[PDB]
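Only one structure is covered here, and it is reproduced in the block below.
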Amino acid sequence: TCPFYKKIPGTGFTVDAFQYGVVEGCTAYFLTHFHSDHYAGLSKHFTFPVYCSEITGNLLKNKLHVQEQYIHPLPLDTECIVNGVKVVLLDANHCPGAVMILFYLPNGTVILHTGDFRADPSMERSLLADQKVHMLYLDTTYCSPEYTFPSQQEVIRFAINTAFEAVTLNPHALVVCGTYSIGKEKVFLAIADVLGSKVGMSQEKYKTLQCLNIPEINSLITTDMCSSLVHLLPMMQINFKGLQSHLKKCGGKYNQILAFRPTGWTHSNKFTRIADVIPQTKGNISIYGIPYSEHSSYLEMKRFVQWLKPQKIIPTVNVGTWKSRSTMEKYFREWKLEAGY
Ligand code: NI
């Protein structure tokens, strides 16, 4: 049965609610982004209207084989009508195609559903500023003060400098980047751009990237592994064993690997500045763990919510345990007392 946190009250709308079969009373199913926990249940067998961004629609058609008749793409930053209700999709600063949805209810209530997001100050100067938002459905992935991380830009600058140095020292070194879903494409795109290369990958991953509306993409990526000095592999294969095996496959064209593992947070974010990062090394393979997040830090989340001043918050992440719900409720009350709403 569909949870209350996936229903928009006073409409027949749901958000990210595809794993429950037919939801009784639902006339329009929104999909915030193409991550499998959110699209779970969608397939060529789905026959109700799905509303989403253009990029998400491209993925639904080509990767999941959802029939075109049921895909309803909407543009961003544009007031649209769906089933007699005014809605706006906003960029979520998550993965490609990911949106937040603003619902303008017939009774006059305004609801923001963030989907998955990485809060940013630029959101305080969007259409959200034009009116009061009463209810917030919030991505609470990192809703605890220990979760700090660097900016995306600091992480990219580190990755670019690291790769340029290693390949200038050894022109026969290969760079490898791990991946398992869409998101975090700037890691590999920026390293390839500094090295004057295309990015090589599997046919399945190339197909995915060709759905993302990236300008000039044919100049940036290829399925010809041989021609390229930045390669993508599944995250699972970024270990000494998998990287040695891969080096064997390339026809001795490279004698060394430098690899990146973009992660979420792990325990050592608590001490180590990006400049201090050092890799794990075994012989001619070195691997760097880099904390590249597409979710809000605690401080980013707190800033956004204290700016928005919602009357009610409904979390969408870590809601399966009481302990987690209680802890989140405590932070929400702190933030409200501090900021005066
Ligand atoms: Ni996501």
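Numbering of chain A is taken from Swiss-Prot, so the residues present carry the numbers 700-1040, in order.
Even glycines carry a Cβ here, placed using N, Cα and C.
Here is what Swiss-Prot says about this protein:
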type: MUTAGEN; residues: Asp838 to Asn; note: Impaired nuclear focus formation, reduced interaction with PIAS and increased sensitivity to cisplatin
type: MUTAGEN; residues: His994 to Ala; note: Impaired nuclear focus formation, reduced interaction with PIAS and increased sensitivity to cisplatin
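Within 10 Å of the C-beta of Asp838 (mutagenesis position) there are 23 other C-beta atoms, taking all protein chains into account. Note: the Cα of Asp838 (mutagenesis position) and the Cα of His994 (mutagenesis position) are spaced 8 Å from each other. Within 10 Å of the C-beta atom of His994 (mutagenesis position) sit 22 other C-beta atoms, taking all shown protein chains into account.
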